[PDB]
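Engineer: My structure is below; once you've seen it, I'll send some questions.
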Amino acid sequence: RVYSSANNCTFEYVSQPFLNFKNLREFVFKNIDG
Amino acid sequence: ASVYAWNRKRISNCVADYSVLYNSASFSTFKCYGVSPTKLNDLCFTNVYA
Ligand SMILES: *[C@@H]1O[C@H](CO)[C@@H](O)[C@H](O)[C@H]1NC(C)=O
């Protein structure tokens, strides 16, 4: 339960799965030149 | 579809091979306006509306 509607899609991409505390996950997100 | 309710399909995130369409003999009209068919297979576009 995260959304209620999806009207106009421009891009879809399905990929391989990325994934005491045992795991450390580092991510960097950047928006450069689109 | 009917001409009143013409279907629009947005083509994105793939490689468009236009030589397959141009070299077919099954089409009576292949009239291109504003661009030439020879350089379509080289150029790149944001989206294709069919
Ligand atoms: C976006 O969606 C609305 C309704 O969901 C529609 O009226 C509008 O034309 C759409 N715009 C594009 C660019 O798809």
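Per Swiss-Prot, chain B residues shown: 348-397, in order.
The header says electron microscopy, 3.0 Å.
Placement of Cβ uses the backbone N, Cα and C atoms for every residue, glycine included.
So Swiss-Prot lists these for the protein:
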type    : residues        : note
VARIANT : B:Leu368 to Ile : In strain: Omicron/XBB.1.5, Omicron/EG.5.1
VARIANT : B:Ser371 to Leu : In strain: Omicron/BA.1
VARIANT : B:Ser371 to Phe : In strain: Omicron/BA.2, Omicron/BA.2.12.1, Omicron/BA.2.75, Omicron/BA.4, Omicron/BA.5, Omicron/BQ.1.1, Omicron/XBB.1.5, Omicron/EG.5.1
VARIANT : B:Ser373 to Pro : In strain: Omicron/BA.1, Omicron/BA.2, Omicron/BA.2.12.1, Omicron/BA.2.75, Omicron/BA.4, Omicron/BA.5, Omicron/BQ.1.1, Omicron/XBB.1.5, Omicron/EG.5.1
VARIANT : B:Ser375 to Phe : In strain: Omicron/BA.1, Omicron/BA.2, Omicron/BA.2.12.1, Omicron/BA.2.75, Omicron/BA.4, Omicron/BA.5, Omicron/BQ.1.1, Omicron/XBB.1.5, Omicron/EG.5.1
VARIANT : B:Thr376 to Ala : In strain: Omicron/BA.2, Omicron/BA.2.12.1, Omicron/BA.4, Omicron/BA.5, Omicron/BQ.1.1, Omicron/XBB.1.5, Omicron/EG.5.1
Engineer: Provide the three-state secondary structure of B:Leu368 (variant position) computed with DSSP.
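Structural biologist: Reduced to three states, the DSSP call for B:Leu368 (variant position) is helix.
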Engineer: Who sits close to B:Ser375 (variant position): which same-chain residues at least 6 apart have their Cβ under 8 Å from its Cβ?
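Structural biologist: Long-range Cβ contacts: none.
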Engineer: Rank the variant positions B:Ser371, B:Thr376 by the number of other Cβ atoms within 10 Å of each Cβ and report the first-ranked residue.
Structural biologist: B:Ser371
Engineer: If I restrict to non-local contacts, at least six residues apart, and a C-beta distance under 8 angstroms, what lies near B:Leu368 (variant position) in its own chain?
Structural biologist: B:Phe374, B:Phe377
